[PDB]
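These notes concern the structure reproduced below.
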Amino acid sequence: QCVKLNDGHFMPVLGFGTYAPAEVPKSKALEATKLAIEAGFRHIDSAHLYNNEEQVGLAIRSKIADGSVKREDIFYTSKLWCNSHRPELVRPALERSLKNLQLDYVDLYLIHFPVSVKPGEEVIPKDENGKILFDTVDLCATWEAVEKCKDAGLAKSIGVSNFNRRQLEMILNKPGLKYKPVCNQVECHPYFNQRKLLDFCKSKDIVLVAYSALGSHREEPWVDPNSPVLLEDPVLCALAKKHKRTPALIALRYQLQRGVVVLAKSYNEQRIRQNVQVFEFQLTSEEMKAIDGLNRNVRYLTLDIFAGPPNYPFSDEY
Ligand SMILES: NC(=O)c1ccc[n+]([C@@H]2O[C@H](COP(=O)([O-])OP(=O)(O)OC[C@H]3O[C@@H](n4cnc5c(N)ncnc54)[C@H](OP(=O)(O)O)[C@@H]3O)[C@@H](O)[C@H]2O)c1
Ligand SMILES: COc1ccc(Cl)cc1C(=O)NCCc1ccc(S(=O)(=O)NC(=O)NC2CCCCC2)cc1
(Lines of atoms letter the chains of each structure in order from A and count residues from 1; the text may use other names and numbers.)
(Lines give C-alpha, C1' and ligand atoms only; values in the text may rest on other atoms or scores of the structure.)
(Ligands and ions follow the chains in the order given, each with its own letter.)
Protein backbone atom coordinates (compact mmCIF):
# COMPACT_ATOMS: atom_id res chain seq x y z
CA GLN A 1 0.00 0.00 0.00
CA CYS A 2 3.01 2.44 0.05
CA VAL A 3 5.09 4.81 -2.04
CA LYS A 4 8.64 5.73 -1.12
CA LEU A 5 9.03 9.44 -0.39
CA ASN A 6 12.08 11.45 -1.51
CA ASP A 7 13.24 11.70 2.17
CA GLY A 8 13.28 7.92 2.34
CA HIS A 9 10.02 7.47 4.34
CA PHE A 10 6.97 5.53 3.09
CA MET A 11 3.42 6.93 2.54
CA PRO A 12 0.45 4.60 2.09
CA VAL A 13 -1.27 5.10 -1.35
CA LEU A 14 -4.77 5.30 0.06
CA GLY A 15 -5.59 7.87 2.77
CA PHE A 16 -8.64 8.66 4.87
CA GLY A 17 -10.22 12.11 4.58
CA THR A 18 -11.25 13.48 8.00
CA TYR A 19 -12.92 16.76 7.00
CA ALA A 20 -16.67 17.06 7.31
CA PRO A 21 -18.63 20.32 7.37
CA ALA A 22 -19.39 21.58 10.94
CA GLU A 23 -23.13 20.73 10.62
CA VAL A 24 -21.82 17.14 11.19
CA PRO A 25 -21.04 16.60 14.91
CA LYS A 26 -17.30 16.20 15.62
CA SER A 27 -18.12 12.97 17.52
CA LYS A 28 -18.44 11.40 14.00
CA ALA A 29 -14.88 12.40 13.15
CA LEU A 30 -13.85 10.07 15.96
CA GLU A 31 -16.19 7.18 15.07
CA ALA A 32 -15.36 7.43 11.36
CA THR A 33 -11.55 7.38 11.80
CA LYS A 34 -11.62 4.29 14.03
CA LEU A 35 -13.79 2.63 11.34
CA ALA A 36 -11.26 3.69 8.71
CA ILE A 37 -8.38 2.23 10.76
CA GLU A 38 -10.48 -0.88 11.34
CA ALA A 39 -11.44 -1.10 7.60
CA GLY A 40 -7.71 -0.88 6.78
CA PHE A 41 -6.86 2.75 6.10
CA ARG A 42 -3.35 3.46 7.42
CA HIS A 43 -2.93 7.00 6.11
CA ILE A 44 -5.08 9.62 7.84
CA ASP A 45 -5.30 13.20 6.55
CA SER A 46 -6.21 16.18 8.70
CA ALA A 47 -5.22 19.77 9.41
CA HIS A 48 -5.45 22.38 12.13
CA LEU A 49 -8.13 24.11 10.00
CA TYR A 50 -10.45 21.08 10.17
CA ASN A 51 -10.88 21.68 13.90
CA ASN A 52 -10.91 17.90 14.60
CA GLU A 53 -7.37 16.89 15.73
CA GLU A 54 -8.75 16.19 19.20
CA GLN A 55 -11.17 13.64 17.75
CA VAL A 56 -8.90 12.20 15.03
CA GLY A 57 -6.06 12.00 17.58
CA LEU A 58 -8.22 10.21 20.15
CA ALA A 59 -9.39 7.93 17.31
CA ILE A 60 -5.78 7.03 16.49
CA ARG A 61 -4.80 6.71 20.16
CA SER A 62 -7.89 4.54 20.70
CA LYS A 63 -6.93 2.03 17.98
CA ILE A 64 -3.43 1.76 19.45
CA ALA A 65 -4.68 1.03 23.00
CA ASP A 66 -6.99 -1.81 21.86
CA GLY A 67 -4.06 -3.44 19.99
CA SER A 68 -5.47 -2.90 16.47
CA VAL A 69 -2.34 -0.91 15.47
CA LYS A 70 0.95 0.50 16.71
CA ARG A 71 1.91 4.13 15.96
CA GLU A 72 4.52 2.85 13.43
CA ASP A 73 1.60 1.48 11.35
CA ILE A 74 -0.22 4.85 11.07
CA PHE A 75 0.71 7.69 8.67
CA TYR A 76 -0.82 10.92 10.03
CA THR A 77 -0.75 14.21 8.20
CA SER A 78 -1.37 17.69 9.62
CA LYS A 79 -1.17 21.05 7.87
CA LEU A 80 0.18 24.51 8.74
CA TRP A 81 -2.68 27.00 8.38
CA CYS A 82 -2.15 30.43 6.74
CA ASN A 83 -2.12 32.54 9.93
CA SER A 84 1.09 30.80 11.08
CA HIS A 85 3.18 31.18 7.90
CA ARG A 86 5.54 33.56 9.72
CA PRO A 87 8.63 31.45 10.52
CA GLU A 88 8.51 32.16 14.25
CA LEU A 89 4.93 30.84 14.36
CA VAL A 90 5.49 27.57 12.44
CA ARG A 91 6.94 25.39 15.28
CA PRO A 92 4.25 26.53 17.82
CA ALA A 93 1.45 25.68 15.36
CA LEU A 94 2.77 22.14 14.83
CA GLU A 95 3.17 21.80 18.62
CA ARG A 96 -0.41 22.94 19.10
CA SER A 97 -1.66 20.34 16.62
CA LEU A 98 0.31 17.68 18.53
CA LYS A 99 -0.96 18.65 21.98
CA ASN A 100 -4.50 18.40 20.56
CA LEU A 101 -3.65 15.08 18.92
CA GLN A 102 -1.84 13.87 22.09
CA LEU A 103 0.83 12.49 19.71
CA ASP A 104 4.60 13.05 19.81
CA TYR A 105 5.10 13.43 16.05
CA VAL A 106 3.24 13.75 12.74
CA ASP A 107 4.30 11.62 9.80
CA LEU A 108 3.71 14.52 7.36
CA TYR A 109 3.39 18.25 7.81
CA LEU A 110 2.22 20.43 4.91
CA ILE A 111 2.03 24.06 4.09
CA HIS A 112 -1.76 23.92 3.76
CA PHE A 113 -2.15 26.90 1.40
CA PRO A 114 0.40 29.26 -0.17
CA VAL A 115 -1.36 32.53 0.66
CA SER A 116 -0.50 33.86 4.12
CA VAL A 117 -3.11 35.63 6.31
CA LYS A 118 -2.72 38.02 9.28
CA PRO A 119 -1.63 36.30 12.55
CA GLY A 120 -4.23 36.00 15.31
CA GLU A 121 -6.92 33.63 16.54
CA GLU A 122 -9.20 34.27 13.54
CA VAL A 123 -9.04 31.53 10.91
CA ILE A 124 -9.73 33.81 7.89
CA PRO A 125 -9.49 37.39 9.28
CA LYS A 126 -11.26 40.02 7.09
CA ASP A 127 -12.01 43.72 7.50
CA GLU A 128 -15.60 45.18 7.72
CA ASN A 129 -15.43 46.69 4.19
CA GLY A 130 -14.79 43.46 2.22
CA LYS A 131 -11.49 41.61 2.19
CA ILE A 132 -9.17 39.08 3.79
CA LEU A 133 -6.38 40.55 5.88
CA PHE A 134 -3.50 39.19 3.77
CA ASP A 135 -0.02 39.01 5.35
CA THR A 136 3.43 39.49 3.78
CA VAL A 137 5.48 36.37 4.50
CA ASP A 138 8.22 34.97 2.28
CA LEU A 139 7.11 31.40 1.46
CA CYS A 140 10.75 30.34 1.13
CA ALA A 141 11.09 31.53 4.73
CA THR A 142 7.97 29.65 5.84
CA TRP A 143 9.43 26.51 4.22
CA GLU A 144 12.69 26.86 6.21
CA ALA A 145 10.75 26.74 9.50
CA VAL A 146 8.92 23.74 8.06
CA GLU A 147 12.39 22.15 7.45
CA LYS A 148 13.33 22.96 11.06
CA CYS A 149 10.25 20.95 12.11
CA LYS A 150 11.74 17.94 10.27
CA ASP A 151 15.10 18.56 12.01
CA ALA A 152 13.40 18.67 15.42
CA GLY A 153 11.61 15.39 14.48
CA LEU A 154 8.16 16.83 15.05
CA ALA A 155 7.36 15.96 11.44
CA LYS A 156 8.84 12.76 9.90
CA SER A 157 8.28 14.23 6.44
CA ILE A 158 7.30 17.65 5.09
CA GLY A 159 5.60 18.90 1.94
CA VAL A 160 3.11 21.39 0.51
CA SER A 161 -0.53 21.63 -0.55
CA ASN A 162 -2.09 23.80 -3.27
CA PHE A 163 1.24 24.88 -4.76
CA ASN A 164 1.30 25.60 -8.49
CA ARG A 165 4.34 24.83 -10.61
CA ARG A 166 6.24 28.10 -10.17
CA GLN A 167 5.80 27.84 -6.39
CA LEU A 168 7.20 24.30 -6.42
CA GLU A 169 10.06 25.52 -8.65
CA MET A 170 10.53 28.40 -6.19
CA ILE A 171 11.17 26.02 -3.30
CA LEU A 172 13.37 23.75 -5.46
CA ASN A 173 15.45 26.72 -6.56
CA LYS A 174 15.86 28.12 -3.03
CA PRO A 175 19.44 28.68 -1.94
CA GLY A 176 20.38 26.58 1.12
CA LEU A 177 17.48 24.15 0.64
CA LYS A 178 17.77 21.27 3.16
CA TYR A 179 14.74 19.11 2.16
CA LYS A 180 12.55 18.79 -0.94
CA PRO A 181 8.75 18.70 -0.54
CA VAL A 182 7.86 15.05 -0.31
CA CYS A 183 4.51 15.92 -1.80
CA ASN A 184 2.10 18.36 -3.28
CA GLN A 185 -1.43 17.73 -2.07
CA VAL A 186 -3.89 19.14 -4.60
CA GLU A 187 -7.38 18.64 -5.99
CA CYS A 188 -7.37 15.75 -8.44
CA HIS A 189 -10.21 13.62 -9.93
CA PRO A 190 -11.33 12.71 -13.50
CA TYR A 191 -12.91 16.18 -14.08
CA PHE A 192 -9.56 17.82 -13.12
CA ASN A 193 -6.89 15.13 -13.68
CA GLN A 194 -3.87 17.44 -13.14
CA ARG A 195 -1.86 15.80 -15.90
CA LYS A 196 0.66 18.61 -16.43
CA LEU A 197 1.09 19.14 -12.67
CA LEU A 198 1.32 15.39 -12.15
CA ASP A 199 4.03 15.05 -14.80
CA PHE A 200 6.04 17.95 -13.34
CA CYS A 201 5.76 16.31 -9.90
CA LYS A 202 7.06 12.98 -11.20
CA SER A 203 9.89 14.71 -13.12
CA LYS A 204 11.03 15.96 -9.74
CA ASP A 205 10.26 12.95 -7.51
CA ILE A 206 7.31 14.66 -5.79
CA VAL A 207 4.27 12.60 -4.83
CA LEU A 208 1.02 14.25 -6.05
CA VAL A 209 -1.70 13.64 -3.44
CA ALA A 210 -5.24 13.78 -4.84
CA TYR A 211 -7.87 15.42 -2.61
CA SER A 212 -11.55 15.79 -3.47
CA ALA A 213 -10.90 12.56 -5.39
CA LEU A 214 -14.59 11.51 -5.05
CA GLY A 215 -15.73 14.93 -6.28
CA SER A 216 -15.60 16.96 -3.06
CA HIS A 217 -17.91 17.48 -0.07
CA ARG A 218 -19.78 20.09 -2.20
CA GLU A 219 -20.06 22.34 0.86
CA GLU A 220 -21.22 25.87 0.02
CA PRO A 221 -19.70 28.49 -0.26
CA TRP A 222 -16.56 26.45 -1.03
CA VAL A 223 -18.12 24.69 -4.03
CA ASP A 224 -20.48 26.01 -6.72
CA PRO A 225 -23.57 23.74 -6.32
CA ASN A 226 -24.13 24.05 -10.14
CA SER A 227 -20.88 22.18 -10.62
CA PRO A 228 -21.37 18.69 -12.12
CA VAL A 229 -21.48 15.75 -9.59
CA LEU A 230 -18.45 13.63 -10.20
CA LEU A 231 -19.93 10.33 -8.93
CA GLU A 232 -22.97 10.65 -11.25
CA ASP A 233 -20.66 10.53 -14.27
CA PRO A 234 -22.06 8.09 -16.90
CA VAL A 235 -18.63 6.61 -17.75
CA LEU A 236 -17.60 6.16 -14.10
CA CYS A 237 -20.97 4.45 -13.68
CA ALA A 238 -20.47 2.24 -16.77
CA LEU A 239 -16.96 1.17 -15.74
CA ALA A 240 -18.44 0.44 -12.29
CA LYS A 241 -21.12 -1.90 -13.77
CA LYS A 242 -18.53 -3.57 -15.99
CA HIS A 243 -16.22 -4.16 -12.97
CA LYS A 244 -19.07 -4.83 -10.47
CA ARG A 245 -17.67 -1.92 -8.37
CA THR A 246 -18.97 1.66 -7.72
CA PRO A 247 -18.12 5.00 -9.40
CA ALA A 248 -16.16 5.92 -6.23
CA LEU A 249 -13.95 2.83 -6.61
CA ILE A 250 -13.39 3.52 -10.29
CA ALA A 251 -12.37 7.09 -9.50
CA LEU A 252 -10.02 6.11 -6.62
CA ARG A 253 -8.49 3.28 -8.70
CA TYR A 254 -7.81 5.66 -11.60
CA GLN A 255 -5.50 7.62 -9.32
CA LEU A 256 -3.63 4.59 -8.04
CA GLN A 257 -2.85 3.46 -11.59
CA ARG A 258 -1.29 6.76 -12.66
CA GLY A 259 1.00 6.88 -9.61
CA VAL A 260 -1.14 9.35 -7.64
CA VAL A 261 -1.67 8.86 -3.90
CA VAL A 262 -5.42 9.26 -3.31
CA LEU A 263 -7.55 10.54 -0.41
CA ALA A 264 -11.16 9.51 0.21
CA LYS A 265 -13.32 11.06 2.90
CA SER A 266 -16.28 9.10 4.27
CA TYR A 267 -18.18 9.18 7.57
CA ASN A 268 -20.41 6.30 6.39
CA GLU A 269 -19.38 2.85 7.76
CA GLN A 270 -20.49 1.07 4.58
CA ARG A 271 -18.71 3.43 2.18
CA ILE A 272 -15.65 3.40 4.44
CA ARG A 273 -15.51 -0.40 4.09
CA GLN A 274 -16.18 -0.11 0.36
CA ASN A 275 -13.37 2.33 -0.23
CA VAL A 276 -10.60 -0.10 0.79
CA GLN A 277 -11.67 -2.38 -2.11
CA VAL A 278 -9.60 -0.13 -4.43
CA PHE A 279 -6.89 -2.79 -3.88
CA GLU A 280 -8.98 -5.64 -5.33
CA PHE A 281 -9.43 -4.89 -9.03
CA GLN A 282 -7.80 -2.97 -11.84
CA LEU A 283 -8.36 -0.97 -14.96
CA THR A 284 -7.24 -1.66 -18.50
CA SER A 285 -5.11 0.90 -20.39
CA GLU A 286 -8.15 1.49 -22.63
CA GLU A 287 -10.39 2.17 -19.59
CA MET A 288 -7.74 4.40 -18.01
CA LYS A 289 -7.67 6.46 -21.24
CA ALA A 290 -11.47 6.57 -21.26
CA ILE A 291 -11.18 8.21 -17.87
CA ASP A 292 -8.51 10.62 -19.35
CA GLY A 293 -11.25 11.70 -21.79
CA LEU A 294 -13.45 12.80 -18.87
CA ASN A 295 -11.18 15.79 -18.23
CA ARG A 296 -13.40 18.89 -17.93
CA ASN A 297 -11.12 21.29 -16.10
CA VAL A 298 -13.86 21.75 -13.48
CA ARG A 299 -12.11 22.83 -10.26
CA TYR A 300 -14.39 22.29 -7.29
CA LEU A 301 -12.15 24.16 -4.86
CA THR A 302 -11.44 27.48 -6.52
CA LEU A 303 -10.83 29.18 -3.19
CA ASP A 304 -11.79 32.54 -4.80
CA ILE A 305 -11.71 34.38 -1.49
CA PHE A 306 -7.92 33.95 -1.58
CA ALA A 307 -7.50 35.48 -5.06
CA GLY A 308 -5.75 38.84 -5.34
CA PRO A 309 -2.27 38.28 -3.93
CA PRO A 310 0.51 36.94 -6.25
CA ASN A 311 0.71 33.63 -4.35
CA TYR A 312 -2.93 32.76 -5.15
CA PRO A 313 -2.01 29.47 -6.85
CA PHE A 314 -4.70 28.79 -9.52
CA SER A 315 -4.17 31.93 -11.70
CA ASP A 316 -1.37 30.09 -13.56
CA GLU A 317 -2.28 27.31 -16.05
CA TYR A 318 -0.74 24.88 -13.57
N1 LIG B 1 -6.21 21.95 0.49
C2 LIG B 1 -6.25 20.70 0.90
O3 LIG B 1 -5.21 20.16 1.23
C4 LIG B 1 -7.55 19.93 0.88
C5 LIG B 1 -8.71 20.38 0.23
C6 LIG B 1 -9.83 19.55 0.23
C7 LIG B 1 -9.83 18.31 0.86
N8 LIG B 1 -8.72 17.92 1.50
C9 LIG B 1 -8.64 16.62 2.16
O10 LIG B 1 -9.26 15.65 1.31
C11 LIG B 1 -10.19 14.94 2.09
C12 LIG B 1 -11.33 14.47 1.21
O13 LIG B 1 -11.75 15.46 0.27
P14 LIG B 1 -13.29 15.93 0.19
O15 LIG B 1 -13.94 15.52 1.48
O16 LIG B 1 -13.40 17.36 -0.29
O17 LIG B 1 -13.98 15.09 -1.00
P18 LIG B 1 -14.03 13.52 -1.35
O19 LIG B 1 -13.43 12.67 -0.26
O20 LIG B 1 -13.61 13.37 -2.78
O21 LIG B 1 -15.61 13.29 -1.53
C22 LIG B 1 -16.21 12.66 -0.44
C23 LIG B 1 -17.70 12.67 -0.59
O24 LIG B 1 -18.03 11.45 -1.24
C25 LIG B 1 -18.78 10.61 -0.37
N26 LIG B 1 -18.31 9.22 -0.53
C27 LIG B 1 -17.25 8.63 0.07
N28 LIG B 1 -17.13 7.33 -0.31
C29 LIG B 1 -18.13 7.10 -1.18
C30 LIG B 1 -18.57 5.96 -1.95
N31 LIG B 1 -17.90 4.82 -1.86
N32 LIG B 1 -19.66 6.09 -2.73
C33 LIG B 1 -20.34 7.26 -2.81
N34 LIG B 1 -19.98 8.35 -2.13
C35 LIG B 1 -18.91 8.34 -1.33
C36 LIG B 1 -18.61 11.17 1.03
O37 LIG B 1 -19.81 10.96 1.73
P38 LIG B 1 -19.94 10.12 3.07
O39 LIG B 1 -18.94 10.68 4.07
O40 LIG B 1 -21.38 10.45 3.31
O41 LIG B 1 -19.75 8.68 2.68
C42 LIG B 1 -18.37 12.64 0.78
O43 LIG B 1 -19.61 13.32 0.69
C44 LIG B 1 -10.61 15.90 3.19
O45 LIG B 1 -11.15 15.26 4.35
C46 LIG B 1 -9.30 16.53 3.51
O47 LIG B 1 -8.59 15.58 4.33
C48 LIG B 1 -7.61 18.68 1.49
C1 LIG C 1 -13.95 31.08 8.17
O2 LIG C 1 -14.10 29.68 8.47
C3 LIG C 1 -14.03 29.28 9.78
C4 LIG C 1 -14.24 30.13 10.86
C5 LIG C 1 -14.28 29.62 12.15
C6 LIG C 1 -14.10 28.27 12.35
CL7 LIG C 1 -14.20 27.64 13.97
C8 LIG C 1 -13.86 27.41 11.30
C9 LIG C 1 -13.81 27.90 9.99
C10 LIG C 1 -13.48 26.85 8.97
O11 LIG C 1 -13.07 25.75 9.32
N12 LIG C 1 -13.65 27.17 7.68
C13 LIG C 1 -13.07 26.36 6.60
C14 LIG C 1 -13.99 25.28 6.18
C15 LIG C 1 -13.36 24.23 5.29
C16 LIG C 1 -12.49 23.28 5.80
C17 LIG C 1 -12.05 22.22 5.03
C18 LIG C 1 -12.43 22.15 3.70
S19 LIG C 1 -11.72 20.93 2.65
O20 LIG C 1 -11.86 21.39 1.30
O21 LIG C 1 -12.24 19.66 3.02
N22 LIG C 1 -10.12 20.90 3.02
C23 LIG C 1 -9.29 22.00 2.86
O24 LIG C 1 -8.19 22.03 3.37
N25 LIG C 1 -9.88 23.06 2.21
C26 LIG C 1 -9.32 24.38 1.92
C27 LIG C 1 -7.85 24.39 1.52
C28 LIG C 1 -7.16 25.71 1.91
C29 LIG C 1 -8.07 26.91 1.73
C30 LIG C 1 -9.34 26.79 2.57
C31 LIG C 1 -9.58 25.35 3.04
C32 LIG C 1 -13.29 23.09 3.16
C33 LIG C 1 -13.75 24.13 3.96
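Since chain A takes its numbers from Swiss-Prot, the residues it shows come out as 6-323.
Header says: X-ray crystallography, 2.6 Å.
For all residues, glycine too, the Cβ spot is worked out from N, Cα and C.
Quick look at what Swiss-Prot annotates:
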- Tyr55: active site, proton donor (ACT_SITE)
- 20-24, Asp50, 166-167, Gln190, 216-222, 270-280: NADP(+) binding site (BINDING)
- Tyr24, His117, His222, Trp227: substrate binding site (BINDING)
- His222 to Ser: Marked decrease in k(cat)/K(m) value for progesterone; 10-fold decrease for progesterone reduction; 3-fold decrease for 20alpha-OHProg oxidation. 10-fold decrease in K(m) value for NADPH (MUTAGEN)
- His222 to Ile: Marked decrease in k(cat)/K(m) value for progesterone; 24-fold decrease for progesterone reduction; 18-fold decrease for 20alpha-OHProg oxidation. 95-fold decrease in K(m) value for NADPH (MUTAGEN)
- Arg304 to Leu: 70-fold decrease in progesterone reduction. No effect on DHT reduction (MUTAGEN)
- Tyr305 to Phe: No effect on progesterone reduction (MUTAGEN)
- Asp309 to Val: No effect on progesterone reduction (MUTAGEN)
Quick one: which of these recorded positions, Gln190, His222, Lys270, have their CA within 10 A of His117 (substrate binding site)?
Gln190
Just the number: how many Å between the Cα atoms of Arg278 (NADP(+) binding site) and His222 (mutagenesis position)?
19
Do any of the recorded positions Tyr24, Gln190, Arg278, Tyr305 touch ligand 1, in the sense that the CB is under 6 Å from one of its atoms?
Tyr24, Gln190
In whole Å, note down how far the CA of the residue listed as 'active site, proton donor' lies from the CA of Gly20 (NADP(+) binding site).
16
Scan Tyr24, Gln190, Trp227, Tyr305 for recorded positions whose C-beta lands under 6 Å from an atom of ligand 2 and note them, or write none.
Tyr24, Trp227
Listing them in sequence order, which of the mutagenesis positions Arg304, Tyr305, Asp309 have their Cα within 10 Å of that of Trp227 (substrate binding site)?
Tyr305, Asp309
Cβ neighbour count within 10 Å of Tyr24 (NADP(+) binding site):
20
Using a 10 Å radius around its CB, how many other CB atoms surround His117 (substrate binding site)?
21
Please identify, among the binding-site residues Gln190, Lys270, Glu274, the one with the smallest Cα-Cα distance to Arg304 (mutagenesis position).
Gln190
Residues that sit under 8 angstroms from the residue listed as 'active site, proton donor' by C-beta distance, when 6+ apart in the chain:
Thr23, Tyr24
Taking the Cβ of each of the recorded positions and counting other Cβ atoms inside 10 Å, which one has the highest number: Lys270, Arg278, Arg304?
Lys270
